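Reviewing the structure listed below.
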Amino acid sequence: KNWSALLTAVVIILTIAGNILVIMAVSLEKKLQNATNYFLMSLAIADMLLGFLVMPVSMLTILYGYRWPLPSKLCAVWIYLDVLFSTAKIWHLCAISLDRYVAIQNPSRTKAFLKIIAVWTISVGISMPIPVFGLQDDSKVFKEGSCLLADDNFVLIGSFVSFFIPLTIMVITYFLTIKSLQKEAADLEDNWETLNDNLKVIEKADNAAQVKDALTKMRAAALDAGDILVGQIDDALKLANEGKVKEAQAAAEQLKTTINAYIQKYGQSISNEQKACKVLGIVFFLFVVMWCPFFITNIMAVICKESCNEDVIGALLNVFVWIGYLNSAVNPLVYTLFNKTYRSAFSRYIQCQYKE
Ligand SMILES: O=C1CCc2ccc(OCCCCN3CCN(c4cccc(Cl)c4Cl)CC3)cc2N1
Ligand SMILES: CC(C)CCC[C@@H](C)[C@H]1CC[C@H]2[C@@H]3CC=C4C[C@@H](O)CC[C@]4(C)[C@H]3CC[C@]12C
Ligand SMILES: CC(C)CCC[C@@H](C)[C@H]1CC[C@H]2[C@@H]3CC=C4C[C@@H](O)CC[C@]4(C)[C@H]3CC[C@]12C
Ligand SMILES: CCCCCCCC/C=C\CCCCCCCC(=O)OC[C@H](O)CO
Ligand SMILES: [Mg+2]
């Protein structure tokens with residue numbers, strides 16, 4: 001009741017401060033100058049604004065027993081901001097998972113800021129009926145002196161249009177990305193074993209036919225994995241045509257170092273992408289799980305409208321909205337625990353020390 005807004009002041013400060021640090025890490029540290037971190041910044045701005053504009057007023061309403069204390073046309077604006085920032089979070093998370101998947105089937109700041117503005121303009125688009133209709137008709141934004149989204153059509157259609165189509169895409173594109181990266185690793189182990197098999201074949205060889213056939217199959221396996229090494233095989237395949245067998249065999253042991261080079265490089269690469277898919281999936285998992293109680297309970301407010309205790313349902317909505325607000329505090333901590341780049345960045349900003 002009266003004591004309950006002491007907890008909420010904590011959740012505001014950790015939100016504001018963590019997300020400021022995320023915006024500072026992406027603005028300053030050059031190891032974060034990529035499209036994914038550009039989305040993560042935009043998300044942190046949404047998280048910061050939710051902490052500044054929405055969350056203190058929600059705390060304020062807890063102090064006035066949910067009876068709305070500000071001007072009456074401020075109610076529909078507060079619900080607009082609340083839905084706007086949460087809608088922008090889900091559409092960001094979806095835009096990350098989609099963009100990161102599309103990139104794995106492919107070979108600029110401007111390209112990222114264009115996508116972000118698209119996410120924000122859709123979020124402003126979908127949230128827009130709330131003040132347009134709500135400022136016109138208080139029956140849509142007030143229930144018994146309390147400022148809450150009252151129109152059940154807005155809750156249902158918004159819950160599915162503005163949160164189930166992005167979630168569907170986010171969950172599908174995440175799972176296909178795991179499978180995409182799993183095939184890439186499978187396909188590189190296969191290319192390692194056939195290169196290594198033909199390395200052992202060239203070294204055992206007695207004649208020009210065995211080397212020429214084995215280097216032809218090394219070049220084929222080279223075309224699958226890729227540039228640099230392919231010509232070096234051709235540098236040795238022309239030796240094997242002339243009959244220069246000892247001469248081709250010594251070139252192939254020189255190919256060995258160039259093969260081991262591209263293997264560890266493409267091998268780190270997929271480990272790092274699967275490290276990153278692991279972090280983003282915790283961000284994704286937490287957003288849904290923490291907002292899941294509020295989402296289900298608010299839809300059940302609408303279904304059993306008369307059948308259920310409106311007072312109990314509403315006393316759970318007021319608890320379950322802070323589990324989702326707490327999700328504004330988590331994304332920064334996730335980055336601290338699972339990225340050296342953010343953890344180092346944050347650790348120096350805490351000592352008021354900004355130069356990379
Ligand atoms: O399972 C899933 C699927 C993925 C997903 C995405 C988003 C999500 O939640 C965001 C919805 C909150 C937006 N605001 C919250 C605050 N709310 C409000 C306004 C006035 C008074 C009061 Cl009391 C309240 Cl609560 C208005 C609407 C849940 C899920 N869950
Ligand atoms: C809902 C409305 C009224 C809230 C006001 C929006 C304000 C707080 C937002 C929207 C535009 C934002 C800025 C847009 C661009 C940049 C450049 C980037 O490199 C660092 C953050 C910074 C500087 C943002 C900080 C926060 C910001 C100023
Ligand atoms: C006391 C008399 C009038 C009957 C009232 C029944 C009410 C209190 C029941 C029926 C519907 C129930 C809700 C239905 C769905 C959910 C979502 C889930 O996360 C569990 C809690 C929650 C939010 C339930 C809490 C209890 C609930 C609100
Ligand atoms: C006479 C007045 C008629 C008024 C009725 C017709 C208005 C038509 C407009 C848009 C359809 C509904 C828009 C739904 C999207 C906005 C609401 C929203 O996004 O709510 C999500 C919320 O977070 C969930 O908890
Ligand atoms: Mg083999």
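Counting begins at 1 with the first residue displayed.
Note: Cβ is positioned from N, Cα and C throughout, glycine not excepted.
Copied from Swiss-Prot, the annotated features are:
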MUTAGEN   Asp82 to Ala (Swiss-Prot position 155)  Abolished binding to serotonin and psilocybin
BINDING   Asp82, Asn298  serotonin binding site
MUTAGEN   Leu149 to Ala (Swiss-Prot position 229)  Strongly increases dissociation of bound lysergic acid diethylamine, without affecting binding affinity. Reduces signaling via arrestins, but has no effect on signaling via the phosphatidylinositol-calcium second messenger system
MUTAGEN   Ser159 to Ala (Swiss-Prot position 239)  Decreased ability to bind serotonin and psilocybin
MUTAGEN   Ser162 to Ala (Swiss-Prot position 242)  Decreased ability to bind serotonin and psilocybin
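Features recorded in Swiss-Prot, as mapped to the structure shown.
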residue: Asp82; record: mutagenesis position; Cβ contacts under 8 Å, 6 or more apart: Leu50, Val54, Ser58
residue: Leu149; record: mutagenesis position; Cβ contacts under 8 Å, 6 or more apart: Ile79, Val83, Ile130, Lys140, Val141, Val155
residue: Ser159; record: mutagenesis position; Cβ contacts under 8 Å, 6 or more apart: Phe295, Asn298, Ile299
residue: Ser162; record: mutagenesis position; Cβ contacts under 8 Å, 6 or more apart: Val83, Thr87, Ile90, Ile126, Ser127
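Gap check: 7 residues are unmodelled from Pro107 to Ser108, and the C-alpha separation across it is 14 Å.
Each end of the 4-residue unmodelled stretch has a Cα atom, at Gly226 and at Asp227, and these lie 6 Å apart. Following the DSSP three-state reduction, the secondary structure of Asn298 (serotonin binding site) is helix. Within 10 Å of the Cβ of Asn298 (serotonin binding site) there are 21 other Cβ atoms, across all protein chains. The mutagenesis positions near ligand 1, defined by a Cβ under 6 Å from one of its atoms, are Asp82, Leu149, chosen from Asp82, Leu149, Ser159, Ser162.
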